[PDB]
Amino acid sequence: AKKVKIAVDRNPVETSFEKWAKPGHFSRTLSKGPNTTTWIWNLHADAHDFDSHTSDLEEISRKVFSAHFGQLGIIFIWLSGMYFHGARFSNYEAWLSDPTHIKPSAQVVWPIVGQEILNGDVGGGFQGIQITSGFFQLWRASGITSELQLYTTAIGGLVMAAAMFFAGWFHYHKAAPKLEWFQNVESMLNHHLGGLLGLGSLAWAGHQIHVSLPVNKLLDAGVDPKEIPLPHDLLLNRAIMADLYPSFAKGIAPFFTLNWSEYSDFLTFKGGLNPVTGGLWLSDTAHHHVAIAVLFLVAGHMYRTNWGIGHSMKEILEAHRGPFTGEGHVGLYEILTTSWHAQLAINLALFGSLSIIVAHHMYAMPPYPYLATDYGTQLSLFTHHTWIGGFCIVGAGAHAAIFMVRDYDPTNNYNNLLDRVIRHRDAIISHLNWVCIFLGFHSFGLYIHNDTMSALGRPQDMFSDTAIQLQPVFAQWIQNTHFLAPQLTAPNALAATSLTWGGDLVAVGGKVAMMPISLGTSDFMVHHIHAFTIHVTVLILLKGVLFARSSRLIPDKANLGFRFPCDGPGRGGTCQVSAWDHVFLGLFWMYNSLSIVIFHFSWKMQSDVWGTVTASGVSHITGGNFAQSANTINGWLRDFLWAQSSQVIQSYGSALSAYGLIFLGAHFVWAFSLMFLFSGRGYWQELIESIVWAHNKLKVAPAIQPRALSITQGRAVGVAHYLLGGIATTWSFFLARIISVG
Amino acid sequence: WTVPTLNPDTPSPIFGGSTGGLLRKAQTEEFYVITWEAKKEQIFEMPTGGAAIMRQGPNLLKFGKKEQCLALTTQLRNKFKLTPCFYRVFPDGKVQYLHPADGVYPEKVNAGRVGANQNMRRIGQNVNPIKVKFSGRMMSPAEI
Amino acid sequence: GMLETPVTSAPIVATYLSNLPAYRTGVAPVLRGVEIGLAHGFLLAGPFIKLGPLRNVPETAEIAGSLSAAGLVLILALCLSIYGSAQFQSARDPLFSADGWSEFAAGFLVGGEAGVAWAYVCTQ
Amino acid sequence: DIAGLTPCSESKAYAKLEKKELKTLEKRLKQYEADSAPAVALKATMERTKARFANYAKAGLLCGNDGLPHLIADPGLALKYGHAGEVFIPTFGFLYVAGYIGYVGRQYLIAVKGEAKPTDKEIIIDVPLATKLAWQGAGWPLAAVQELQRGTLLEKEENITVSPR
Amino acid sequence: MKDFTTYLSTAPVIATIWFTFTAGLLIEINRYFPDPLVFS
Amino acid sequence: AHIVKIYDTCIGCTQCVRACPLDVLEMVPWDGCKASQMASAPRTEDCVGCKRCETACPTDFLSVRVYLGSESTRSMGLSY
Amino acid sequence: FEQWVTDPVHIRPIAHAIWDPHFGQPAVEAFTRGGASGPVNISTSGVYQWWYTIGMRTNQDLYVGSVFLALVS
Ligand code: CLA
Ligand code: CLA
Ligand code: CLA
Ligand code: CLA
Ligand code: CLA
Ligand SMILES: CC1=C(C/C=C(\C)CCC[C@H](C)CCC[C@H](C)CCCC(C)C)C(=O)c2ccccc2C1=O
């Protein structure tokens, strides 16, 4: 019964610049200094690999804890800059008056070498680069009405950034927690559930109830922003709040007397979108965060720390034991309290999956005012948070394999769930292998079937709505069920959560904010492409984790490590057998799969949702050509890539000309990467020998011997440039397109 | 030292089993058997995946290829300080013994071994490929 | 040994397989070929008739689809024959031999084409 | 003129190009106020545009049918017709700087080869020495030539490693 | 202070200062002599 | 079967023998070096061609060389 | 060839005929051109201009050349 308590060590390390002048001090191998250029790359590659510098878990934990303070400090500088640039280099104040006609802008360029053309005409008597980060919509929702309020937040952001860097220094050099402190998982969950998420949600509800709701109620009514009461006047004067919301006339007595229905005027359950602004009701959002606050505060009292009551996480795991799974979850608690990589593997997996869920829910239920009708912001936010989720998931595979090689110990795992999974890995990979082949034929083969039938003049033989049909009947049933939910299954909800299920469109400023989305044959075909490309990415990453330690090819792969190039040309060739190489290959397939996801979103929205409302009806940007054209590969090439890339390639000579340059430059970086992917360092080391000879001939040969990159670094350099070039190409193409037409 | 004789009835470790074991090759071409003595019951890692408990006293395992047997041998020697030995077994019932070929592990020099494939020259003293051309088959200068 | 599992080792599953023509020993390879060929041949006609290029023609759809099913059975019979030639060039069951497989392939052709013809008669 | 080109000052297409660029700037100007920040910036751009087109014409460049300046690279044609400033003079401008940078780096590399640990003098630069060599590089062409004539510029063939052949 | 000045002498720090200086000089020259195409 | 050759620059460090994952190499007595031992390759029919031995040889150039040759079940490292 | 030699400026040469059972009727009509009996491919190798230049004028000239080269083969 080890008590939960604060435990630190005093002055563990000395604050000196001595080691700043000795590169490689952290590692025994690199401490001797460079002899070849390979040393330089090894210095940066192993800088943050704490688990390999020392075998002491306590020393590893202390570095992780302070390295996290540095990450927090950097985010505050970044957040401070965004708020500062809104105050000093933005047209936010003008935007508040005319949100539907003025384009948000918060970056201004200097007039040098003729780059001032990038300062486009955005409105409000202002010239600058149009932003798609959605900060203006967020600030309006919170109630910010002046650049002074933006300026104060930026100054507070810098103070927080300074505090974060002090904390990192303090908790590493002055008072470093001990290992027993880091292993109170029960205590950490209690504080992070009820304290971080719980009180954070309650505190934000306080801001919305007292600041956001009154300010946005008057803004929607048409009051001039400068004439709205200041947030502190709303807080101090209950009389003002009573005018906007009569419930405030009764104070907090209804809360304590359980007459919670008194607060129905500002704690609503409307659902749908606010017709004036096209975003979610803030009164709905306040009741959401109040409900979420109670749920998490209750959640934070589940685990036992010092007073008997509560649950032991070890006891829960050991009780869940069945007939089909041997020992069961035994041994997981020790794994998850002694392996940072195991924790990172789980957290990256769910944190990445969460970022993808955010993308879907924010577009379908636009939570900020004037977010929906700003098509550039909708496209950018969905695409940004899908890419973030994709990279995190691939990392989850990377750090699951690191755990398998380094932190896995067979003695602690005998006949438990983890052990039994390893003992039928061939069954898992063989079945997942077949599923991917099945899904590739029956999804991408349909496109090839349609392309061939169309080229042969046999449209009646294609898979389409006017031909052989493939209707997503299951998805269509769910769309109808959610559309009728307020009638019978959610009686107290006035409207459906989203307008995608069905009903009538909401139009703000003559543009569609959201309308029902219909699923047809093309939607059926594209969705099963997603299932195909996701399943393949699982195959590559799961295969790397399950075969990290051994396989039928390399029986002792664990001893080779996690990151090695091969085991030589024997056995026919063993290139790229290490678990690191399964992340390397998995990155390509993740990029392949998410590219189709963001092409699907971009074409579907422009074709079927986005558009201009007029007397006759809705005219969409691409005029509803998704249904008939997206069932062939030729349709995507012609109607999507070729037609919509018109904006980016005609950008020269305008404020969008920067996107044209990056469109070409991205194409360049991508092709440049194939040099590293298609070649091997054997050629390049011999090339450097001849180059070194010329320098030797001129007495200008370096003391640090030039070396061609290692095998692994060639693959890492290749994939990094491949991803940057490919993703930046879509980024330029999307923004130049949507900003130009959207 | 004399060549050990394999005992097919030797007990095997406590192992549930896995899908990484023998295939149809063992029934048609050959398979490999590794045996050793255990001082105490202990958990070790199977080269085919998973964990097994070695019984105290003799233990016996069967593997699909030689590298798997010698991978387990390295684990037993380095960590548990044991002295395993493994054989090659053919479907006809013949048993061939190897590692240690003469009873002493190859890392240690032993009298009586005869050098094989030893060239009394350097790599840089091989003849050019033209001088071993049309020798009836693709032959490297190192072979001659 | 191999990972035991109900699918791999169950009583009900084992009995079902033991009654299939492939595993039913004691039957001449030719007869097993006919029994196997009939089952596959009968099914093979379905997809061709319903989804073939001439599926929407009232009466030609049945004929064209079945005639294409007969063609595929002929190609499969060739695959069976050459497989036996390559595999068996030099044991308990007669089927897995050069003599047995050649009879098996011949039976499959006779049974398969009969099944395709029998399927057509069902339609008309 | 040269190769069928004509002086930009006398080129019809060149003059028309200036109007197009100024017209584009003027069109954006009339949507702002007289002395607002955007208007002042646009007026500044127009002044630079007018200055640029006057400077290129004053420089005596040649314009093609496209009405854009073209440069003359042959030294004989450049010096013959006063186009030395396009490519010829900038050629010797770059080489002086390029040789300066290369010569300074070579001097530093030789300097540290005599030290006990040359490798640590390359990742961690000896700034006092580098600044000393930075200033002395202004006379690199003189120093470079004298090394060539004294035979200390190149290594001996016998002191350079080569692969088997 | 000796160690701190040694840290500033490391290759990445020197390159940042050197290119920051080099870039600044080029940027400033083009600020006072905009659009240079011919030596003239 | 691959071809493995030991050259007279061997110093008898034994690192090639330890590295080999198939017990192809062994040490034998010799008089041509201080260690009085030389590497030997008596069981090349089990060699798979991984070249772990070449990775472990300290001499320059290598004293143990592997020339990949005819493939087989053993040299191709198959368990099926 | 015999039609092309008359008006080489305004006639597309034909490479060979098409017999593809997978074609639909729109495809059959689309590739019918040049006054041909059925679908055909347009030649791009320039053999028409080459053969016309060297003195070939009729289909029988090409037939005799084809048999002669088959014999030489
Ligand atoms: C001035 C204050 C100071 C000083 C003198 C030291 C001194 C020391 N620290 Mg400490 N430290 C400090 C502040 C300081 N620290 C702070 C503020 C933190 C919180 C983050 C830490 C956290 C910390 C950790 C976790 C560790 C040390 C360690 C060390 C030792 C080596 C550090 C090293 O090599 O840094 C040289 C490194 C750098 C100059 C890199 C700076 C990285 C920062 C975070 C900036 C990141 C910028 C980012 C990449 C920007 C984007 C890049 C992109 C634009 C290209 C040494 C005793 C290490 C130790 O004792 O090992 C045994 C160690 O593990 N420190
Ligand atoms: C964390 C969130 C949060 C916070 C901080 C607040 C805060 C506030 N709410 Mg709000 N509210 C919230 C959530 C929140 N609310 C939620 C979720 C709901 C929905 C149920 C409401 C519904 C609601 C209503 C209906 C009303 C308020 C009101 C108020 C105000 C007065 C409350 C009161 O009477 O307190 C009573 C007393 C206290 C809170 C104790 C104060 C203790 C002080 C700070 C101790 C200081 C000690 C220190 C040593 C002294 C200084 C010494 C130094 C100078 C030397 C106050 C600004 C009232 C108001 O005025 O609205 C305009 C009001 O009518 N709230
Ligand atoms: C919470 C996030 C997180 C954290 C804390 C870590 C932490 C760690 N990872 Mg993991 N990882 C993550 C996410 C994370 N990872 C994700 C999302 C992926 C998938 C891509 C991976 C994939 C991965 C691999 C494959 C490996 C690690 C490794 C490591 C370890 C060493 C990393 C190192 O030294 O980097 C040093 C940092 C650098 C060398 C800088 C990289 C710079 C990139 C390539 C720049 C890309 C472009 C840039 C962002 C934008 C343009 C720049 C501009 C200048 C052009 C360390 C424990 C390594 C290890 O050995 O672990 C045991 C290892 O092999 N990680
Ligand atoms: C367009 C390029 C392309 C294509 C077509 C494929 C195809 C495939 N890859 Mg590969 N891959 C590619 C690029 C490509 N890859 C790249 C650039 C990389 C490097 C990053 C990889 C890395 C990679 C990995 C690491 C893996 C794959 C996998 C796969 C397979 C997925 C499952 C499957 O069988 O689908 C079905 C097959 C197809 C869709 C191919 C086209 C089929 C056509 C349209 C229909 C059939 C034709 C028909 C019979 C007519 C033939 C007539 C003719 C005989 C006369 C498949 C064979 C995974 C795998 O093997 O999973 C089992 C896998 O693990 N790929
Ligand atoms: C890169 C190779 C190259 C080429 C293809 C040319 C081509 C030309 N040069 Mg140029 N030139 C070059 C390099 C070159 N030059 C170099 C490196 C120099 C020294 C810095 C010169 C110096 C030079 C002068 C001084 C003159 C030319 C002239 C010419 C033109 C006619 C004579 C000539 O050079 O014939 C072909 C070129 C060569 C065989 C290579 C060597 C050329 C020598 C150096 C110059 C020959 C000049 C010639 C004797 C003049 C006679 C009168 C002329 C009107 C017929 C012709 C357009 C003449 C001109 O302006 O004509 C209109 C002229 O007067 N060149
Ligand atoms: C091009 C290439 C190389 C050669 C690339 C190398 C050696 C990297 C070059 C990096 C830079 C350009 C060199 C180092 C620059 C110094 C830091 C000094 C710069 C000084 C100033 C100019 C900044 C490989 O080594 C390689 C290895 C494996 C597979 C593929 C490849 C591959 O394709």
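Residues 2-81, in that order, are what chain F shows, numbered as in Swiss-Prot.
Determined by electron microscopy, 2.7 Å, according to the entry header.
Cβ atoms here come from the backbone N, Cα and C positions, even for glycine.
Positions annotated as domain '4Fe-4S ferredoxin-type 1' by Swiss-Prot: F:2-31. Experimental mutagenesis is annotated in Swiss-Prot for F:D9 to K or N, with the remark: No effect. If you look up Swiss-Prot, you'll see F:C11, F:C14, F:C17, F:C58 marked as [4Fe-4S] cluster 1 binding site. Where Swiss-Prot documents F:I12 to V as a mutagenesis experiment, the accompanying text is: 60-fold increase in affinity of PSI for ferredoxin; when associated with 15-KR-16. Unable to grow photoautotrophically. Marked as [4Fe-4S] cluster 2 binding site by Swiss-Prot: F:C21, F:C48, F:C51, F:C54. As a published mutagenesis entry, F:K35 to D or E appears in Swiss-Prot alongside the note: Drastically decreases affinity of PSI for ferredoxin, limits photoautotrophic growth at medium and greater light. Decreases cross-linking of ferredoxin to PSI-D and PSI-E. Record note (Swiss-Prot) on the mutagenesis of F:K35 to T: Drastically decreases affinity of PSI for ferredoxin. Decreases cross-linking of ferredoxin to PSI-D and PSI-E. Look at Swiss-Prot and you will find F:39-68 tagged as domain '4Fe-4S ferredoxin-type 2'. Annotation of the mutagenesis experiment F:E46 to K or Q in Swiss-Prot: No effect. For the mutagenesis result F:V49 to I, the note given in Swiss-Prot is Leads to partial destabilization of PSI; when associated with 52-TQ-53, alters the FA center. Unable to grow photoautotrophically.
All features noted in Swiss-Prot, drawn onto the structure.
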| residue | record | Cβ within 10 Å |
| --- | --- | --- |
| F:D9 | mutagenesis position | 15 |
| F:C11 | [4Fe-4S] cluster 1 binding site | 25 |
| F:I12 | mutagenesis position | 17 |
| F:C14 | [4Fe-4S] cluster 1 binding site | 18 |
| F:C17 | [4Fe-4S] cluster 1 binding site | 27 |
| F:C21 | [4Fe-4S] cluster 2 binding site | 26 |
| F:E46 | mutagenesis position | 12 |
| F:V49 | mutagenesis position | 28 |
| F:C54 | [4Fe-4S] cluster 2 binding site | 27 |
| F:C58 | [4Fe-4S] cluster 1 binding site | 22 |
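Note: F:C48 ([4Fe-4S] cluster 2 binding site) has non-local neighbours F:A2, F:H3, F:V5, F:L23, F:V25, F:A42, F:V67, F:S76, i.e. same-chain residues 6+ apart with C-beta under 8 A of its own C-beta.
Comparing CA positions across the binding-site residues F:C21, F:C51, F:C54, F:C58, the one lying closest to F:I12 (mutagenesis position) turns out to be F:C58. Sequence-distant neighbours of the domain '4Fe-4S ferredoxin-type 2' (F:39-68) (same chain, 6+ residues past either end, Cβ-Cβ under 8 Å): 2-31, 33, 75-78.
Listed binding-site residues: F:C17, F:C51, F:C54. Those with a CB atom under 6 Å from ligand 5: none. Taking the recorded positions F:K35, F:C51 in turn, the residue surrounded by the fewest other Cβ atoms inside 10 Å of its Cβ turns out to be F:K35. Counting residues 6+ beyond its ends, the domain '4Fe-4S ferredoxin-type 1' (F:2-31) has Cβ neighbours under 8 Å at 37-51, 53-60, 62-71, 73, 75-76 in the same chain. Between F:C58 ([4Fe-4S] cluster 1 binding site) and F:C21 ([4Fe-4S] cluster 2 binding site), the C-alpha separation comes to 11 Å. With an 8 Å limit on C-beta distances, none of the binding-site residues from F:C14, F:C17, F:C48, F:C54 reaches chain B. Less than 8 angstroms from a Cβ of chain A: among the recorded positions F:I12, F:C14, F:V49, that describes F:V49. The recorded positions near F:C17 ([4Fe-4S] cluster 1 binding site), taking a 10 angstroms Cα-Cα threshold over the set F:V49, F:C51, F:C54, are F:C54.
For the domain '4Fe-4S ferredoxin-type 2' (F:39-68), the number of residues in each DSSP class (helix H, G, I; strand E, B; coil) is 8 helix, 7 strand, 15 coil.
Mapped onto DSSP classes, the domain '4Fe-4S ferredoxin-type 1' (F:2-31) shows 5 helix, 9 strand, 16 coil. The [4Fe-4S] cluster 1 site is defined by F:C11, F:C14, F:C17, F:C58, and by the 8 Å test on Cβ atoms against their centroid, the other residues of the chain that qualify are F:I12, F:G13, F:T15, F:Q16, F:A40, F:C54, F:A57, F:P59, F:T60, F:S64, F:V65.
Nearest neighbour of F:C54 ([4Fe-4S] cluster 2 binding site) by Cα distance, taken over the recorded positions F:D9, F:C11, F:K35: F:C11.
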